[PDB]
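Below is one structure. I have some questions about it.
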Amino acid sequence: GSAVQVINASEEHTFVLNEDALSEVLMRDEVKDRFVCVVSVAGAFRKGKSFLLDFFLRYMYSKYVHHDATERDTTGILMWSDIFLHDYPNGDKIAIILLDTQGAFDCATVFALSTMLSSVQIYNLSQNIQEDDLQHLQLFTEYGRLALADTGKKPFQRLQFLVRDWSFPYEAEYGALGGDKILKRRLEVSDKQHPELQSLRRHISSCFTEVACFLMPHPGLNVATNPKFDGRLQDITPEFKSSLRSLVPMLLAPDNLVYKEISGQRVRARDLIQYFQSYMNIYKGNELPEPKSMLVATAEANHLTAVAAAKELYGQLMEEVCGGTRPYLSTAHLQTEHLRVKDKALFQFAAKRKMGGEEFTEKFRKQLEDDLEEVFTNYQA
Ligand SMILES: Nc1nc2c(ncn2[C@@H]2O[C@H](COP(=O)(O)OP(=O)(O)O)[C@@H](O)[C@H]2O)c(=O)[nH]1
Ligand SMILES: [Mg+2]
């Protein structure tokens, strides 16, 4: 059809990455600018995830495109082949990504990826915001708390508690007005004497730019209880549809378009392909052990990305000004000219600022020099 959803990982029995696959799309000339949205939905299998998404399209394909008319046996996460570009004026230039968790679910421990990798997380919850649901949000409030000391800047931007089939609008009215009555409660109250480490209601704010909750009307017994739905639009309750119209926009079009911001700085799309394979290593270990750091893995991709960011620059400053149509023959101070570009590759490397440590970071520029300086010791003399 018009577009497909590409797998990124599998599971049974290992936990492969489809490196090419992810790469075979992000690298399209949406190589940029600003990965960003990066909107994801996750949570309870068949609490209607891959459906809220399916309206994210049949209602986005038409504010970015035609402005009027017109995981079967594997987990991992989805990406739609289509991607939604923008913008100007003071932008950006922004690609738009949709991920839809799925597959081996029986929240099935692949909500961290789909959150580590996301500028807008939609925790797709049912009935109520329970405590168990609140307990899956631990391994970030610590991971980030470190980072809070470390980077100094809150990782994670927006988490959207989405309550599907909320059923007492008389206490709290459907939508954002009541999303933030219910939420505010359940992060007061049982912060008072009741649970132990889930008392991370105290740390949450710090680790997210925006945390907000939304309450959905039950759609209807006919959608809820039917195998392979289509019917018609009437077949859905008006209360649902009226909510979408407040929902989907609320999230989409800028500035509800949320900038993916590692360290404290936006990121292009060509760098996701890094962050994707980086985390994914220390997930089920790549060997055995987890988690909390995490901060090892984020920094180590926070960093190796600037290397490849300031190595592309090297060539694309050297073999043009210092080579190519006037090639590889002595001057004898192309060296002097190469020092310049090497310097540029370091003087303009320290873009300010990534993160990871001190002896941990500069470890890399040690290997920029020794990987930059390996053209001075070249090529065929
Ligand atoms: N109760 C309820 N059911 C829904 C809602 N939205 C979709 N469904 C039903 O959920 C099923 C599909 O869920 P789906 O998104 O594919 O599974 P998931 O991706 O794993 O969450 C179908 O029966 C839909 O009728 C909702 O808001 N409430
Ligand atoms: Mg699904």
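Chain A is numbered as in Swiss-Prot; shown residues: 3-72, 92-127, 135-409, in order.
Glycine too: its Cβ is placed from the backbone N, Cα and C atoms.
So Swiss-Prot has the following annotated:
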BINDING   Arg48, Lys49, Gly50, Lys51, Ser52, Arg192, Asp193, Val251  GDP binding site
BINDING   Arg48, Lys49, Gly50, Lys51, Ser52, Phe53, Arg192, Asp193, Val251  GTP binding site
BINDING   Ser52, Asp121  Mg(2+) binding site
MUTAGEN   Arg192 to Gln  Sensitivity to mechanical shocks
MUTAGEN   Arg214 to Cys  Sensitivity to mechanical shocks
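How buried are these features, and what lies next to them?
Within 10 Å of the Cβ of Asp193 (GDP binding site) there are 17 other Cβ atoms, across all protein chains.
Secondary structure from DSSP puts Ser52 (GDP binding site) in a helix. Using a 10 Å Cβ-Cβ cutoff, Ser52 (GDP binding site) registers 16 neighbours.
Summarising the environment of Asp121 (Mg(2+) binding site), the number of other Cβ atoms within 10 Å of its Cβ, over all protein chains shown, is 23.
Cβ contacts within 10 Å of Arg192 (mutagenesis position), excluding its own Cβ and spanning all protein chains shown: 22. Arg192 (mutagenesis position) carries a strand DSSP state (E or B).
In this structure, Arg214 (mutagenesis position) belongs to neither helix nor strand by DSSP; it is coil.
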Going by Cα-Cα distance, pick out whichever of the recorded positions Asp121, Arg192, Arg214 is nearest to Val251 (GDP binding site).
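Closest by Cα: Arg192.
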Across the 19 residues missing from the deposited entry, can you see how many angstrom lie between the CA of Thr72 and the CA of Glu92, as a whole number?
28
Counting other Cβ atoms within 10 Å of each Cβ, which of the binding-site residues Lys49, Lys51 scores lowest?
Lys49
Rank aside, I only need the closest one: which of the recorded positions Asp121, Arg192, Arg214 has its C-alpha nearest to that of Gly50 (GDP binding site)?
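If we rank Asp121, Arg192, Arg214 by Cα distance to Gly50 (GDP binding site), first place goes to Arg192.
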Taking only the recorded positions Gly50, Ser52, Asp121, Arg192, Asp193, which have a CB closer than 6 angstroms to any atom that belongs to ligand 1?
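The qualifying recorded positions are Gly50, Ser52, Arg192, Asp193.
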Within 10 Å of each Cβ, count the other Cβ atoms, then let me know which of the recorded positions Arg48, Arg214 comes out lowest.
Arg48
Within the set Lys51, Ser52, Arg192, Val251, which recorded positions show a CB-to-ligand 2 distance under 6 A?
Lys51, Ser52
